[PDB]
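Below you'll find the structure, written out as structure tokens, and then a few comments.
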Amino acid sequence: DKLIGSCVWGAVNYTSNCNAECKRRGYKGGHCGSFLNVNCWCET
């Protein structure tokens, strides 16, 4: 997983569609972590 942003409102690197963002950039997917769903962790 790669830290590109945060899946939490208010955060500077806020991004809701983390999965799409990561997929767009060129990653396997996105899930914001399978527990610590605070950061936009790109599946990789």
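The deposited model was determined using solution NMR.
Each Cβ is built from the backbone N, Cα and C atoms, and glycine gets one as well.
Per Swiss-Prot, the features are:
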type	residues	note
MUTAGEN	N19 to R	Improves antifungal activity
Neighbourhood of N19 (mutagenesis position), C-beta criterion under 8 angstroms, separation at least six: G29, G30, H31, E43
DSSP three-state assignment (helix, strand or coil) for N19 (mutagenesis position): helix
